[PDB]
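Novice: Just passing along the structure, written as structure tokens.
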Amino acid sequence: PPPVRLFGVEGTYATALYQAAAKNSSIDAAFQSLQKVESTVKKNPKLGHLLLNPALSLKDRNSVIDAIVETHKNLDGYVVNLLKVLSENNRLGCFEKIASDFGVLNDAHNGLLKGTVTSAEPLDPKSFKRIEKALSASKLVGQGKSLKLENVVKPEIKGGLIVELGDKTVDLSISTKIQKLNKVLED
Amino acid sequence: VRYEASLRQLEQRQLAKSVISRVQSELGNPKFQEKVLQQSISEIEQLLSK
Amino acid sequence: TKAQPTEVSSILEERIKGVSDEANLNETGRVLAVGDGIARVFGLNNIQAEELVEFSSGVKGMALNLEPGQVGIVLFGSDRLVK
Amino acid sequence: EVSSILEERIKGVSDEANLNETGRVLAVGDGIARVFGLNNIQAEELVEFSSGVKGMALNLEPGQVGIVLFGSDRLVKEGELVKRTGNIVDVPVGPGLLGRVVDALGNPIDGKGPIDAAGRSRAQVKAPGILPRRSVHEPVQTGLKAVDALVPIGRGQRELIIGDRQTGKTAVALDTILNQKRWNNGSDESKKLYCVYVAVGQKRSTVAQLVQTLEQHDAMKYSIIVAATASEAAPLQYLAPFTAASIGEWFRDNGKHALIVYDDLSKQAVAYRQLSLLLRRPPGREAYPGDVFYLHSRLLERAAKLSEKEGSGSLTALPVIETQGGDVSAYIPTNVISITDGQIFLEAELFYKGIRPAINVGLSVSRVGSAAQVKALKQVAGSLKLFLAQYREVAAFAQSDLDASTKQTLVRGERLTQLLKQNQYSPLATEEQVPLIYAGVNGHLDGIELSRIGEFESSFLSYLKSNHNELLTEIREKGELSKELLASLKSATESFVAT
Amino acid sequence: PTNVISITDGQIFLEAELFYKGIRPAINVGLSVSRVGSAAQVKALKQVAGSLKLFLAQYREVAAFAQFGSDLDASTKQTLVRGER
Amino acid sequence: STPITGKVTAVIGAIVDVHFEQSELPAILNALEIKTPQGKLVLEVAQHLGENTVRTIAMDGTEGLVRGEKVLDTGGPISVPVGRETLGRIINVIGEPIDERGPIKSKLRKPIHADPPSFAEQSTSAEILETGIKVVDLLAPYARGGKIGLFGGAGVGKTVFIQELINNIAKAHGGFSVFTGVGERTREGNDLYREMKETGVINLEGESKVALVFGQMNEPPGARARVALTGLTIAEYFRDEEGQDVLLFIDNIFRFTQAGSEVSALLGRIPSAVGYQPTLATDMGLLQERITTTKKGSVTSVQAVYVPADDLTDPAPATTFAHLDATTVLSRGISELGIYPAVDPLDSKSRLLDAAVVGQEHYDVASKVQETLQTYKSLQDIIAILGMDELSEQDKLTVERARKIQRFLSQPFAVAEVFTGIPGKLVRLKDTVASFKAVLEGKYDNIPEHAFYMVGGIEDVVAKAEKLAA
Amino acid sequence: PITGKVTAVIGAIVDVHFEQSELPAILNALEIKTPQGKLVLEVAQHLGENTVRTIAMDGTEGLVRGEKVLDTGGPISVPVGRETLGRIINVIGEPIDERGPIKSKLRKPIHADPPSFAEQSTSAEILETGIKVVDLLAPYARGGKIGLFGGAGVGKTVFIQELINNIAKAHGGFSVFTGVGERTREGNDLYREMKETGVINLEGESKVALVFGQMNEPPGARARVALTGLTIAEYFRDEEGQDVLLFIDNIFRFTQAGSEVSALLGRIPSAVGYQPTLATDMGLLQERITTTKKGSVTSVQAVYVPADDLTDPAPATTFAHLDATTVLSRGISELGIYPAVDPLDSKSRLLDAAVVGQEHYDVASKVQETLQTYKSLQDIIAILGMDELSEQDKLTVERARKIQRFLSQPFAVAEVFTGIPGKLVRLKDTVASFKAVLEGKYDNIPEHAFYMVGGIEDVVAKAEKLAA
């Protein structure tokens, strides 16, 4: 079965969509349409995102689907079969969730990886580049896979860095070292 | 002897709260900035060794 | 939240794949998860209640629970036979 | 200096390398963190949270790994990094743990400094098989006359100390530990049982008493107290006998002898119950977890008298079970009773009737029993078993017009019962067990007044020591009573009775 | 029942057998207790009923002995006679 | 990060789940205040359910709540006020004065959760309280720093005993005491407040050698659970920061177990045996382990326990039974015998009651009492059918002695003047050992059986012999 | 090539996710290569989506989700043969006797269908048992389940040993002592004893084959040990024709084990916490055991009744399967009688008159009536005095004490242990012996000439020797 299996419902949907469109080898098309519909949900911010709430019927839901393919009939069609399915299963609150999840699967198929450099403050671009280079250089990025290394600001972590990718982290941060230090002086 | 041991525990706890004061001083300094660079280059060395 | 027989990934994948006429399944089924001497079969849409069904594995069972989108057969025979 | 020790400690921190698998807590409730990450986790592996809390991973679920926090829930919080220690539960084992009161992690809770240990061995190590054992043939004397004669205790064997709540159950056990000092003092490794007392769910106040009594009787120098106190959390409580067993296994592996006293598995049961119910694992009988039989059986089968190919060693064990209203019917008692090989059943009524040890002879059994009884002691106490048996039957006849035969039984029986009273926390050497019982067997004690039995006992012993400590030394060293010794002993008793 | 018993200041247990025995109200005196106790009854009535509780309890104890058919001495039968009345 | 605010999502009962806003993560065992028309409702954070939705337990009654109501986080455990300014004030669970003497002047505050002192730290000595209550003194003497336990069931004159105990032991000992009432009736509450104002222990002018924390059973199940925890911390302040020995008193600790059982259910945990919480052991353990004598103060808890349906084999009393150092059982049967104290002599036991501890003489006298009574109990079945004249001659004297001893245990209470009229007799410890010894020796086996009833020591018995003689 | 990755290890219930169209069947055996050798998991559900749910037979310690799994393709196949005689074999069919790899020709699945109705033997026939007591008052039967009752303290082990010897003489059979959840301590003793009594003689030939199930083994392996043993028996019976007798140890521990596996599988336990599959699990075990045309198993089981309760469901289900009960007692052993069989409590349901022959039935009935009366007489003989009771009564007492002694047999197996030459008595001669005693033809011969003797022929000798 296609690489990367995202456990959990709604990602059971994503997995299905992913695997189905991988076997139809039209993942770029799917992804593109998913971005577009995700965008048109976001760009229908009231009265089409604020009515993803359940309350509507099956029959009222069907007319929501019709409105969705009315906004742009540039949809892939496998994702239109998915839209019907989501209507029938009467969930669409986790629609963009499924889209995001498909995105993870898709960009895994592309090979793209995401990382993180949580810090208390946004670091040098030099630091960003050096780490991206380093990670690509290191076996940590296997290559044939890319790194969107994202520094995030988490003031809660005081100074430091934590490099993250592939569920493998190196955490050289001041807070954590301080924790161990405080503890060693409680002895 | 009993009071001597008690006094040692008390001294250690006095110095413990003094350590908290030093921690606050350290996090005040732009050593807070400069050591981020230290962590960065050290991690470059670490991650390259992987 | 919930799980449905259509949420089962093989079922789900066929529906996405456009196919939904789903062979002769509306009078035949193909077994889903099985064990505990009861089997949950997908299809059998023309099943009568308490019908006798024959599994292709040389065993027959009586449909007991006709459920939304699934039928839960009860196996009259050894578990090992059904898969 | 206080400065120097602190300076050493700060100096002892320095650098790190890649944290192999992070986790992020998804939800933490009830000490059951459910973690997203830890992809390659080993079953029941030790994992370290951000808070420094340690955990085990009892449930490895299809997308979350259900860590069980060893610590308090307060310290852990959602989204925490969950570093993977990468070492399945193992505890230091070695020789240095003697005289060290350690908790389950092995951290000295008495601050007797870093453990000296020769290995860290897993606490899930599986027992020695059928052929890796050789049948019991080595006594362990407990210094309690009744235990040693009525229900003789061997090696590698297991017998319950199953009895009513807070009848000073621990006291009956503690006495055994004290008697091991005599044999311990000797140099022969044959004569060395390195006892391990496993305090499960026991309040820190109790452990303070334990510590002081053991120190007072100088017992610490062959004792280990594995301590899982009441406060200590349900993972620790669960793993506490398992951890303890591993320590025992090291001694056993060295081919030495040792006695591990699990007190009480009833609190172990409660901990497993807490874990399972909180982890939503299928519940079972008497609201004890479904696999509670499996837990108790795993622990209790570790105890083994090893084979000569495995250079005969032992790990004698004495599980303690606390009966709730004396109900042997109760699920946790029934299971343990089945698993064990013998039971000693202390009885509250007897305690109240001032018989201390309050062991109820009827409900005490040994299934290894007399196989590992001292030969001397065996000789002089076959009679004793039968007399007491009769005394029990003729007990109800103690209400007037009573047959001479019944009255004979009663006199002999009452005196014996009085003789088997002992002041707890004073163990009695086998070389002094053998004379006292001989007297009773020869019924010379029947004549002695009931009130005077206590006085008689000490006097007989002092008299024997004055009169002929040569005989006593012979009894100790030969260990087998020759006809000449049995002759001399009868004479000695007669002579003593005369004074 | 367990929950309520803890909550309440007294319990006034009745017994079915005593209803049939013809004690109406069928109050089972031994199981009936008042935790808050006397300071809510007439002073006079407190005086008269001073040993009434004790007598009834003694009657109960005696009654048990009486049904084991053991020979009853006159002192026991004073209790018994008082108790019956 | 955004200002710490939570929106209620579900009030399902006491359990009220709040939906804190993203990236601010409240922590397990924090304290939330929700501004309400009636004070600030306190919710104790007890689980994280992810997505910044916490599940919290209420401490004040929950009604009228509107899903979405802004929730401030005061963080960490509920913070009480502590001081010697808490002396002589009744402090409700959240910490507000319910003694209505206006604001309690807070010196320091402390969390209501604190980890029990470690084994190395915990230093416990054996020292002996003198109760002056004869049955207690001989057959289970109490010990300073202990975890004394007033086990009893329904209506064992539990309050009467406690009133006597406070009257004797509390007043007698210095230091501090802390009177904590967990989930008890407002009838009992009003009496306890009044009685200790009356005895002047709560001296409204001058310091009171006691503080009060009254939690009553009208309070929500949640509030009932953490009232105990609250009280413990007041004692800890005394133990630690004031250094003084504490004579803690809690009432009734079955209510503490019971309360915990309820919020387990509400927390949605799978019910354990006889519906009790699966966390029962660790919760009981946490409370008891926290209560101890340290190298600083010596906290001496005296804890009432209510034994449901006089079955002490029931897991909740039985679990408590282990953790308490110096048990006292008050039995229904003994109450009916009219013996006040209603302490059952056979079942009362205290760790200190060993010759090496309480002295050989004390031990020997008590050994004679215990055996005699136990023999007497054994013979009762025989006596029932067969009669007195079928037993041994020795036994017949033992029965007569046992009957004399049995009613010697009835030593009037000084607070049962109020309930009845009997004047209490506070009989000294040295004297009590002496008084029991004499009877057993048969030195007063010429004195009638009924002259041991409802009187103090031997001296009182001789006087009472004269009273019967006349 | 059917391989899958472990995708859960919640408890000892390990869910394995298999690659597509390569899905094991229910009751397949999966082997996970481990540093513990292998871990054998048995597929007991299919959870669908190409995932299964399995149970474990070895400890599930340090498993990593992502371990490679290999599918055997069906129930564990355990070696069988006369080769496998005298080998202690663990549940997974591997030597734990440590005398090296078991040489074997064929291996056979541990689950096996119970013989068809066609294969059933129309009417049960007696299985000769050297113990005279067994053959008089409660005969064994080929096919049958005869449940030994009363644990060790009756010389249970020697009795079990005696039976092993007897079957080998009786037919030529073999045996397999299967011990279900036996204490490892007891197992050591049995192996040592069996070696000593030469029933197992590794150097020589070993009648009994051992399957020992230690309590340490996980509940799943505790449940499966019995079925494994049964397969071995079936190879002897069906495929070597030899009649065999398959002992089971506590069948309580069979039930107990089954209850756990159910609970682990998440199936709601039934009344008194006994598995919902309680009837079926005993049913599979106790109908495989039967009388085939080829051969016949006969099974002696030990029933450790739980808390001496016979109305508990585990006993009730057990009693349904049982055909006869041999009730060893310690009282009997205290009357110096080894056999320890309690004659008045031993009962068989194949004691039936038609089945055992009318003459045999009548002889047995007389001996039973005599014993029943003897017991009642001994009650009042003690109180009243022997001579203070009828001439007719003391004729009965006289007759009885001789029968009581006549029951004693010095066992062949314990020829070594006691030093007394063995006695194995043939069925015809058992009937003959009691007939003669009933006609009191030897009711001249003193009581102790009957103590520890063999057949009628034997006690002629003893009468002469007693005089000499």
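Here chain D follows Swiss-Prot for its numbers: 44-442, 445-544, in order, are the residues you see.
If you check the header, you will see the structure was determined by electron microscopy, 4.4 Å.
The backbone N, Cα and C atoms fix where each Cβ goes, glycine too.
Reproduced below are the annotations present in Swiss-Prot:
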type	residues	note
BINDING	D:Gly206, D:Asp207, D:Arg208, D:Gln209, D:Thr210, D:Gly211, D:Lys212, D:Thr213	ATP binding site
MUTAGEN	D:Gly291 to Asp	In ATP1-2; growth-defect
MUTAGEN	D:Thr383 to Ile	In ATP1-1; growth-defect
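Please situate the listed features within the shown structure.
Specialist: Cβ contacts within 10 Å of D:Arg208 (ATP binding site), excluding its own Cβ and spanning all protein chains shown: 18.
According to its DSSP assignment, D:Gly291 (mutagenesis position) is helical.
Other Cβ atoms within 10 Å of the Cβ of D:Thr383 (mutagenesis position), summed over all protein chains shown, number 23. DSSP assigns D:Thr383 (mutagenesis position) to coil in the three-state reduction, outside any helix or strand.
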Novice: Find, for the listed recorded positions D:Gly206, D:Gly211, D:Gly291, the residue with the lowest Cβ contact count at a 10 Å cut-off, counting only other Cβ atoms.
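Specialist: With the recorded positions D:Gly206, D:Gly211, D:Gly291, fewest surrounding Cβ atoms within 10 Å: D:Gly211.
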Novice: Using C-alpha atoms only, work out the spacing between D:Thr383 (mutagenesis position) and D:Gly211 (ATP binding site) and round it to an integer in Å.
Specialist: 21
Novice: Have a look around D:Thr213 (ATP binding site) and count the other CB atoms within 10 A of its CB, chains all included.
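Specialist: Other Cβ atoms within 10 Å of D:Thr213 (ATP binding site): 21.
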Novice: Long-range same-chain neighbours of D:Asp207 (ATP binding site), Cβ under 8 Å, sequence gap at least 6?
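Specialist: Listed in sequence order: D:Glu365, D:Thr366, D:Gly369, D:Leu389, D:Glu390, D:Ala391, D:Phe394.
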Novice: Suppose we call a site close when its Cβ is under 8 Å from a Cβ of chain F; which of the recorded positions D:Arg208, D:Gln209, D:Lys212, D:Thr213, D:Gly291 are close?
Specialist: D:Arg208, D:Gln209
Novice: Counting across all protein chains shown, how many other Cβ atoms sit within 10 Å of the Cβ of D:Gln209 (ATP binding site)?
Specialist: 15
Novice: Hey, how far is D:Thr213 (ATP binding site) from D:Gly291 (mutagenesis position), Cα to Cα, in Å?
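Specialist: About 20 Å separate the Cα atoms of these two residues.
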Novice: Do the recorded positions D:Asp207, D:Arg208, D:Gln209, D:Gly211, D:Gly291, D:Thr383 include any whose Cβ comes within less than 8 Å of a Cβ in chain A, and which?
Specialist: none
Novice: How many whole Å apart are the CA atoms of D:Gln209 (ATP binding site) and D:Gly291 (mutagenesis position)?
Specialist: 26
